[PDB]
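Peer 1: To start, I am sharing the structure in question, which I have written as structure tokens.
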Amino acid sequence: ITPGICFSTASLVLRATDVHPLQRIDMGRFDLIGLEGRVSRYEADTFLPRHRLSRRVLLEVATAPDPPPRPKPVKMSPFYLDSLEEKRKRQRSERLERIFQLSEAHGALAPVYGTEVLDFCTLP
Amino acid sequence: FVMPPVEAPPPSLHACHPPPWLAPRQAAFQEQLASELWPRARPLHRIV
Amino acid sequence: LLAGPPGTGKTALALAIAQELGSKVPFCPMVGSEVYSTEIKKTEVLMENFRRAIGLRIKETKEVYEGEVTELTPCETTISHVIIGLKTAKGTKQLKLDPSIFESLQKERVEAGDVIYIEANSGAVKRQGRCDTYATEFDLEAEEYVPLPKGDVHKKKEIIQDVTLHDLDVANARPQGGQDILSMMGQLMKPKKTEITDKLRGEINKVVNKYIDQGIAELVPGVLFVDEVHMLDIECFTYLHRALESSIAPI
Amino acid sequence: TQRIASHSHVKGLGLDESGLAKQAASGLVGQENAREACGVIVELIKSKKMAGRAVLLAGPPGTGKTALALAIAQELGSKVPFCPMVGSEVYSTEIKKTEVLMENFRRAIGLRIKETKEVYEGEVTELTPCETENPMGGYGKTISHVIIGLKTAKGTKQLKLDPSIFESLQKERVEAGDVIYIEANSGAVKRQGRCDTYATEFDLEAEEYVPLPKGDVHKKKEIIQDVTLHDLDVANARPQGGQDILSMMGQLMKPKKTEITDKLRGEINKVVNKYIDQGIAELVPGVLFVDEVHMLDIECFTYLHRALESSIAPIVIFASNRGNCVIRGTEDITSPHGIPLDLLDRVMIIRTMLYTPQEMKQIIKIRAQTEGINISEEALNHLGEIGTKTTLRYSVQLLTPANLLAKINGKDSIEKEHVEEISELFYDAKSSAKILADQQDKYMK
Amino acid sequence: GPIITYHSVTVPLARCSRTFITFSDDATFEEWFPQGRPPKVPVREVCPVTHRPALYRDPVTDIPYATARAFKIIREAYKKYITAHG
Amino acid sequence: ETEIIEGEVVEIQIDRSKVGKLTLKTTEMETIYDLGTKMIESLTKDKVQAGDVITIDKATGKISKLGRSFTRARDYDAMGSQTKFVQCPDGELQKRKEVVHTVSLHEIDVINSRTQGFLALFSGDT
Amino acid sequence: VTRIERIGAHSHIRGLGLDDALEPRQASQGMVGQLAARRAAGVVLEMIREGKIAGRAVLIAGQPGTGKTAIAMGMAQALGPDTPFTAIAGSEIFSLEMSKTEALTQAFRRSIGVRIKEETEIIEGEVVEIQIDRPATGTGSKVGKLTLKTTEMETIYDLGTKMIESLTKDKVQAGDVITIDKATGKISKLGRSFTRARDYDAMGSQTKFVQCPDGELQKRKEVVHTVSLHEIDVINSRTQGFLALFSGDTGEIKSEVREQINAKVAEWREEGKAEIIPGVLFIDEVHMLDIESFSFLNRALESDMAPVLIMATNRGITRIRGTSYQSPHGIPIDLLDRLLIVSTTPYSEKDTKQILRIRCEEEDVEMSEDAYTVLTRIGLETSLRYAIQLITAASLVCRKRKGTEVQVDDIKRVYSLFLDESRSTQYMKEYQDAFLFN
Amino acid sequence: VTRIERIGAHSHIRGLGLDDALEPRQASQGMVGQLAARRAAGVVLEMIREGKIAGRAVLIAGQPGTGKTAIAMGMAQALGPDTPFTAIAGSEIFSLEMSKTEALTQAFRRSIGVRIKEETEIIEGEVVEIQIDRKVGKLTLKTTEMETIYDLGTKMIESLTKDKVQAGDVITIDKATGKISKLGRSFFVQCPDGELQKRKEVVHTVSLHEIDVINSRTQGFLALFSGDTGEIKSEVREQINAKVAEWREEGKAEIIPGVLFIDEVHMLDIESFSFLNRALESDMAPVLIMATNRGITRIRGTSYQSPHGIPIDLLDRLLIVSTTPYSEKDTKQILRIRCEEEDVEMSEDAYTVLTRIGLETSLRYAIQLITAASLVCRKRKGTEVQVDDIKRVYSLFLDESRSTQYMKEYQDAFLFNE
Ligand SMILES: Nc1ncnc2c1ncn2[C@@H]1O[C@H](COP(=O)(O)OP(=O)(O)O)[C@@H](O)[C@H]1O
Ligand SMILES: Nc1ncnc2c1ncn2[C@@H]1O[C@H](COP(=O)(O)OP(=O)(O)O)[C@@H](O)[C@H]1O
Ligand SMILES: Nc1ncnc2c1ncn2[C@@H]1O[C@H](COP(=O)(O)OP(=O)(O)O)[C@@H](O)[C@H]1O
Ligand SMILES: Nc1ncnc2c1ncn2[C@@H]1O[C@H](COP(=O)(O)OP(=O)(O)O)[C@@H](O)[C@H]1O
Ligand SMILES: [Mg+2]
Ligand SMILES: [Mg+2]
């Protein structure tokens, strides 16, 4: 029994391939092989084209009050600041825009094959 | 009956200031792989 | 074809062409003897270089939340959301996170006092050490202490990055991640170049065209320079006959 | 099956009951001597008492060698294995040539297994132990049987089983109203879900609720399964279904043909012999057809000597249209059929001759009938004249373009003008070669 | 202790093999052999609105239904009941 | 052609991983389902929760998540790489799915060659 | 019913047919003629049986159809299943998975068997009564008792937990004749002494019974384990070697593993643990080996673990593969010096007739004397194998016409239907342009 | 005691033996004669150390046994261990693991080093007491001058538990990583003297190939020891080159161009030469030095004849250094140097006889005969090698010429004569 080999290298070498997120684009918009076994032809072709969110619906839901509580089953301004509120509503608008853009980006791609095709073509 | 003449652990990579995320990721990967695969390797115990 | 006696400046002329084009145009230099790979067929090497020469420019704004973690509280109804508190030199921000990010936070072992960043678009979490204000909490810990981030918690940057079609091909040649046993055992497998199918090439072309129509991508056809082309054999030349006639090939 | 291939008209050898070959029968025309020899070979295959015998079909190209082999296969039937193979297939990037040849040899030797599978189906209606009035040991209760009531569509039967089945029943979590099946040969209970009559429209289970079994409670049938020695060899070399780390590795790794050892093949042979002796299985030795044998190299031929000398080998049919050609893998060694004289000494040579114009016309008419094409007598004569020059394949290949041209022209039969136009549109090998020779400077290489 | 005794004997018919299972206590015997009665067939519920066979079950009203119009009618009736009874 | 159930998840109650109830809704419908052991296991494996928009295959029971409904409380500042917000499906909870696609024989061969052979349809390591 | 092994080329050869003095009989055990070659083969067989000299090489050389492979098969059948006999072709050593030297090494080491002989205590008896008591709930110690019976004994055994588990796994009942190995605890069922109770259902058709064993219960039996050197190398090379025993895929075995195995086997032989059973490797058509393989053979025959090597070749002065050098038999002279050459003479008329008679006896074919004369004339004119094939062809033709004895007409008919090399070459010369290349 | 590095063929070469003006000395640093070749090698060494010109290629050409490899070894010795010097043979680029172009690319990138300096805190001392309770813990360490108690964190507690540390062990800890290595026990290594916690400057020179292999895949550093690199993608190599350029611009790292030596380069084929033609034109290319003794010879893989077996297009990019045959004086001086290296004492008559033998047959034959004569002298209980011992080993061991003559005498007994 021998001790292992301790290979020492510069700490900078281990970060050679690392790229900061602000310096690289999102490669998940071209991820086709990752969609296999998870996304179906139904989702890409019938559901998402019909039930995609719109900016109008997103804004309406965000601005509307909370929904009423679900019924139980039955067996049958001195300290107000204008600038702070303007900043907060601008942040809310940015958040809603980001939500919309990310939801559009994450369901833009259609599978090459889809779950249904693979299941049909997969013999026991 | 054949035994290797020498037995060593795998070579280890050492840096003074490594990325603090590499080691936990490698540890989690090894732990999950061991927890998933060691029960399946029990039949080869006598051979090992 | 640049034909002439040795020392007459063919390589210099190609490099002058590259300088005239600029660093924005993909110039792929290859030697004719580089097609004799031991992992893929020669035509696969030629097609990989062809796709390398074609470039795609993508304009995107990236959002990253970076700072020291002051609070990490999952909110139970399962977990509806995660409330996190990030601190920087320019203030403190409270963020609501999608519950799927909680698994990533738990994997990275993120606790209060750790300096992390979160990608807004992907939810990726990287714990980049402990804050140096806590360097004196113990006299001897095996920790890497990192300065507190300087800018705002929410950082926005609009970037333009050039990628080649080969990058998208190799990104879609093998799966990434995956918590299944087969995926984990595949991570240990030696990375070998593979003969990427024409179906995948066509699908990637369709994706590129879709994003070009959307207006987030621009195509830079680029140039592939083959030096010492006489080192190619008859099969390579015959395949070049078809490849050059493609409507997708570079110069 | 619905698409018409080149040998779609060959339904067997047109042999009389005495073995003499009829002039035109079963889709075959002419080649009477070759057909008679192939009938003798078919009888040899059916006799099942010879191993490693080789037959070489030798003749000019387009003389019915492949057609004769397929007629042999049709005569044998689907029961007899028939493994077609071209000589180019031995060159593989995964296994050696000898391994490919051995694998095809084992593919040609088939085994037919006959067994009776007896099962008891039903929905469990009653589950009552049969206690004994005298408990063994004095204390507690002892049971001698467990009564299981099984209900099907057209009956209900009770089965007095061994008490030991109580553990299997508990392991399978079998309760009243569940559908189970018991196998006689093993005495084990398997729960194939619950009956659907106890399921409501508000349930969401997928594989839990099953229909009530039809038919009788006691079902027994004879299962005939046809396998080959290569199937068993491959299934044992790279097994699928294990839960150990090796099976997981096999699933993960890319499948690859391996050099199956003589130990595994001997074990498989022993198991097959044991099964035959028990009466379970019957050996069905078939045929390995190696077309374009001349593409094999000298190593393959040398291995073929030992392969044919074996007592387990099938009956091998070769085919070669070569003359005194040079054997591949050798430097300037010429043999009469591209086959070394050592292997030619081990084969029986069947000669296929060229076809007379009348036989060519008959073959054209048969091919037109098979392809659903009506051809006039004058068009048939013109096409036979075209076939006198050029080849027979060219004539049978002008039939469908001419039919398409007639259909476009609005006619239900091929006339002479359509054949003339098709001949003008398409060139044969000889006409193209003449054109190339006349313009050898303008072409490449 | 509480045991289950598995017994195999050789008895004359000239001889045959028999197996017996002995339970030390009646609790174990009841546990392994509950002698459960046959289950009951559920009643095929029917939609009160359209009289078609029921396929759904509104959780708020617990009223099975088989049509979206039936669902709307049931919810309207429930709203009217809430308004009246309060 | 496959029969499916498609709706937004309202409530998941599991009593003690033995038996439970699942409530699904559309814009025009809402119903509750009785779950078995395997259905509960499949729901727990996929981490299905409230507000998720899911489809369930009646024959096989496999669950694929289309998206989640957007509410005022789900205004996340960061979203995961796979989550996306979709509208609650309309129409009827039970639906028939018709899928027509063109594949080649080679693709079916590659699919049935090994356990995850569809990956070779991208890599080419057939 | 037809077994997996059918009538082949050498199915009639049951041995060399020699007497005590290794004097070849004219016709015995299938062998006819080749007296000098059979005597040499018998001497080589005695050398193999003695098993004292390692790495002896013999070359069977002669014209095609002179009985080289027949002599090799006779030697193999005369050796018997106890002594290893690895028969391979020369082409088989060219492999994409391993080197030629590695393939030759594996071929050599498949021809040496290691046999381990040990005595173990064995219990064989008829189960009268088996009782197993287990806790109703939770982990506990199972207690059991087993009764075993022979013709002269009956003992009641107190069972331990692991024996209880083994019996439970084997599902041992009363009347089962079981074998128990005391050391390993392995239990093997070999039959039922009587039927189960008839009142039970879903039991199936009862098979035949087995008589109860006699003698004492706990006997002592000799257990023999035999593996080859190749099997040891494969199972010691890597963890997955036992699967490589069936799938091949051994790659190239490290020389360190083989050296360790050689040392261990020598130690075992000195310590009386194991005996070495050297065998034979038969390489048919050795002329397909290249210069590198022959050079490896040169030094591989110099090991003390090498078996007797028997080669067959029908080549004259021919170019060695991989080189441009002409050598006798296609073999380099350096290897030709390390081997003894056994020549096979051509057969006469009477030897051919006797071979035909033996083949007809093997194939259950009845033939007339005139038919035998005609067939022998054909065999002399064409070849022996052509006549052998015409034997079966004429048998089938005769059976087709509802006959019982093969006549001259059937032989002429099969001569017309099936051609030899000479007539095929003549007919191809007549139509030379029709055939494709040259 | 016998160590791994025994006396080899070039063990006596310690440098080029040049002065400050690159004027060679007659005998210095193990080198004798060949003034022009040594001066050219010194110029090439100055070029390597300057580091300004990239991809310069030099070929050392001359007859067999004329010091080509000796000159290369002297060049390698004159450079320190700091500058990379990758020495391969032409046959080594022919691999089943990677392509020839990949092998030459890795050979090139092994010759360029990246020098990175970083600071680390290292704690070295003797363990006095270790306490862990259910996590919190304390650790007391001492040197010969000071003693201290540390409050341990969770990660360091786990690290100290994983590597069994008990009282009395002398250990060093890397504070940032928990890397604990036990260097003995003391009561065997003396306890450290100075400060317990020391800030050290650690300098690593990492080759571009090493960076590529480490960053090729997860656990990819293992490929630096077991091959298994495959063919690294060109994207990774371009990214590494860009990042190294970024480091050089930001001052985080320094580039140390080195030397790739390909002895017997005539074994390369036309494809390898064509690849080298353009691989030398990169700015990250090292200095390539090649040696070959071939005259006008067929280029491997072709049917063309070239002056060195190297195609003329590559030869146009080379500077050629010609080695001349040695004189009697130079041969005698080399024999003296080799005798001094092997600790062999000879008489002057023995030296004269050996010089005549070396001139008549070959320098390597005489160098080989030195050790045989020493052994023969030791066999007869002698202390100094005489002419009789040299004659004895001349008769015992043949050279190429006499062996060929004797073979021609019995050419029929040998195998495959042409
Ligand atoms: N017209 C030119 N002007 C300046 N330098 C040149 C010119 N042509 C060639 N060179 C230089 O000569 C050297 C050899 O030319 P090169 O590009 O190798 O020609 P080729 O590629 O045809 O062999 C190069 O280093 C290049 O810089
Ligand atoms: N005697 C025949 N009777 C009927 N059809 C034939 C006959 N000979 C050839 N054919 C048909 O003509 C075509 C010629 O091919 P074929 O003669 O089999 O090629 P080869 O001579 O290489 O075996 C085949 O499609 C075959 O079906
Ligand atoms: N002396 C013999 N005795 C019996 N059978 C023989 C004899 N010689 C040849 N045969 C038979 O003739 C057939 C061809 O002989 P074979 O041994 O294959 O020739 P070769 O020596 O060229 O291999 C074989 O089936 C063999 O059984
Ligand atoms: N000028 C020299 N000075 C010192 N030693 C030398 C000199 N030339 C050759 N040698 C020694 O003599 C031997 C000759 O080898 P060398 O001349 O390097 O062969 P090559 O011609 O292949 O380069 C070597 O061991 C070398 O150390
Ligand atoms: Mg033979
Ligand atoms: Mg040298």
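So for chain G, numbering is Swiss-Prot's, and the shown residues are 16-453, in order.
Recorded method is electron microscopy, 3.9 Å.
Keep in mind that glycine also has a Cβ here, set from the backbone N, Cα and C atoms.
Pulled these features from Swiss-Prot for this protein:
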type    : residues                                                               : note
BINDING : G:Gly77, G:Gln78, G:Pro79, G:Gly80, G:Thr81, G:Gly82, G:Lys83, G:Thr84 : ATP binding site
MUTAGEN : G:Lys83 to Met                                                         : No effect on interaction with NOPCHAP1
MUTAGEN : G:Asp299 to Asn                                                        : Abolishes ATPase activity
MUTAGEN : G:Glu300 to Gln                                                        : Reduces ATPase activity. Decreases interaction with NOPCHAP1. No effect on formation of RUVBL1-RUVBL2 heteromeric complex
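Situate these features within the shown structure.
Peer 2: Around G:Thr81 (ATP binding site), the C-beta neighbours below 8 angstroms that are at least 6 residues distant in the chain are G:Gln49, G:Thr359, G:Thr360, G:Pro361, G:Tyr362.
Within 10 Å of the C-beta atom of G:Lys83 (mutagenesis position) sit 26 other C-beta atoms, taking all shown protein chains into account.
Within 10 Å of the Cβ of G:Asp299 (mutagenesis position) there are 24 other Cβ atoms, across all protein chains. Secondary structure at G:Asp299 (mutagenesis position), as computed by DSSP, is strand.
Within the same chain, the residues at least 6 positions away from G:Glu300 (mutagenesis position) whose Cβ sits under 8 Å from its Cβ are G:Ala104, G:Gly105, G:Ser106, G:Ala327, G:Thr328, listed in sequence order.
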Peer 1: Relative to ligand 3, which of the recorded positions G:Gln78, G:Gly80, G:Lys83, G:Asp299, G:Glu300 have a Cβ found under 6 Å from one of its atoms?
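Peer 2: Checked recorded positions vs ligand 3; flagged G:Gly80, G:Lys83.
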Peer 1: In three-state terms from DSSP, label G:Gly82 (ATP binding site) for me.
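Peer 2: Note: G:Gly82 (ATP binding site) is coil by DSSP, not helix or strand.
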Peer 1: Counting across all protein chains shown, how many other Cβ atoms sit within 10 Å of the Cβ of G:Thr84 (ATP binding site)?
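Peer 2: By my count, 21.
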Peer 1: Using the alpha carbons only, what distance in Å do you get between G:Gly82 (ATP binding site) and G:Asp299 (mutagenesis position) once rounded?
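Peer 2: The separation of the Cα atoms works out to 12 Å.
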Peer 1: For G:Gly82 (ATP binding site), just count the other CB atoms lying within 10 A of its CB, please.
Peer 2: 26
Peer 1: Taking only the Cα atoms, work out how far G:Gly77 (ATP binding site) lies from G:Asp299 (mutagenesis position), in Å, as a whole number.
Peer 2: 13
Peer 1: List the other residues in this chain whose Cβ sits within 8 Å of the Cβ centroid of the ATP site residues G:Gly77, G:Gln78, G:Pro79, G:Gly80, G:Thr81, G:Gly82, G:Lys83, G:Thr84, in sequence order.
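Peer 2: Output for this site, in sequence order: G:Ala85, G:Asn329, G:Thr359.
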Peer 1: Looking at Cβ-Cβ distances, which residues of the chain lie under 8 angstroms from G:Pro79 (ATP binding site) while being 6 or more apart from it?
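Peer 2: Within the chain, G:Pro79 (ATP binding site) has Cβ neighbours under 8 Å at G:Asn329.
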Peer 1: Chain D sits near which of the recorded positions G:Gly77, G:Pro79, G:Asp299, counting only a Cβ gap under 8 Å?
Peer 2: G:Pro79, G:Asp299
Peer 1: Looking only at DSSP and grouping its letters into three states, which state does G:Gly77 (ATP binding site) belong to?
Peer 2: strand
Peer 1: How long is the line from the C-alpha of G:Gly80 (ATP binding site) to the C-alpha of G:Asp299 (mutagenesis position), rounded to the nearest angstrom?
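Peer 2: So the Cα of G:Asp299 (mutagenesis position) lies 14 Å away from that of G:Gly80 (ATP binding site).
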